[PDB]
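Q: After the structure tokens below, expect a handful of questions from me.
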Amino acid sequence: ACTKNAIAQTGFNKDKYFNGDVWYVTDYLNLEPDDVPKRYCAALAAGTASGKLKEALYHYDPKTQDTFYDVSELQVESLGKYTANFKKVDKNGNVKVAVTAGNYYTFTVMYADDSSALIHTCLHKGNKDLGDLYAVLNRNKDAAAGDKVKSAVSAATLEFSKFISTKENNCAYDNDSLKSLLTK
Ligand code: HEM
Ligand SMILES: [N+]
């Protein structure tokens, strides 16, 4: 179960965050033990497509090779806080699992600048018991977390030392698919 009401960044700049470009997860913190593997790869694109606020996701388990993409229209709860009903798609946007009630994630941007961000997400998917997940993002897939975002982790009363890095997993991403999925 999720337990955190994450606070969105004061003065969050939505148009800059949702500019159509890609964000890579560089580090993550799952609050519930064993909710996720200790080696993982994830990235997203975020943008407005034909007037609609969208995110495209990519997940890859570098050990098992499990791979999946998603696309969602985000609904607004407040500035920087969204609810996203997701559909599983192949890389070309063909639907594998349709949107359905009870399949949604929340998404809160706690900190962002042009190059880095800190987000919280809570996944709801059928009768799974999933918990809070924080992620440090960067525009550059190889970037070590800088002082702005690490200070934001501290300001959220979290310990960056607990976050797990994705950088040692040989992660390679299809940025073209993520961008094009925004339209799907
Ligand atoms: C931007 C950050 C993230 C968002 C918005 C997000 C969202 C989601 C969504 C929507 C699903 C379900 C997809 C589907 O069934 O179609 C999912 C599944 C999953 N995510 Fe993430 N995720 C993010 C990052 C991560 C990270 C960093 C990990 C670390 C391992 C992770 C681990 C998983 C796992 C293991 C599943 C499979 C759950 C299951 O069905 O048992 N995610 N995520
Ligand atoms: N997740």
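Chain A is numbered as in Swiss-Prot, which gives 22-205 for the residues shown.
Determined via X-ray crystallography, 1.1 Å.
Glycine is no exception: its Cβ is also placed from the backbone N, Cα and C atoms.
According to Swiss-Prot, the experimentally introduced change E76 to Q is described as follows: Stabilization of the ferric-NO heme center. As annotated by Swiss-Prot, heme binding site applies to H80, with the evidence given as experimental evidence. Under its mutagenesis entries, Swiss-Prot includes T142 to V with the note: No effect on NO-induced conformational change or on pH dependence for NO release. Increased NO association rates. Among the sequence features in Swiss-Prot, the mutagenesis site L151 to R is noted as follows: Coordination of the heme iron center and inhibition of nitrite disproportionation.
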Q: Any idea what DSSP makes of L151 (mutagenesis position), helix, strand or coil?
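A: Its secondary structure by DSSP: coil.
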Q: Restricting to the same chain and to sequence separations of six or more, state which residues have a Cβ under 8 Å from that of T142 (mutagenesis position).
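A: The answer is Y126, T127, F128, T129, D153, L154, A156.
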Q: If you skip the near sequence neighbours and keep only those at least six away, which residues in the chain come within under 8 angstroms of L151 (mutagenesis position), Cβ to Cβ?
A: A22, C23, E53, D56, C143, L144, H145
Q: Running a distance check here. Ligand 1 versus the recorded positions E76, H80, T142, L151: which have CB less than 6 Å from one of its atoms?
A: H80, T142
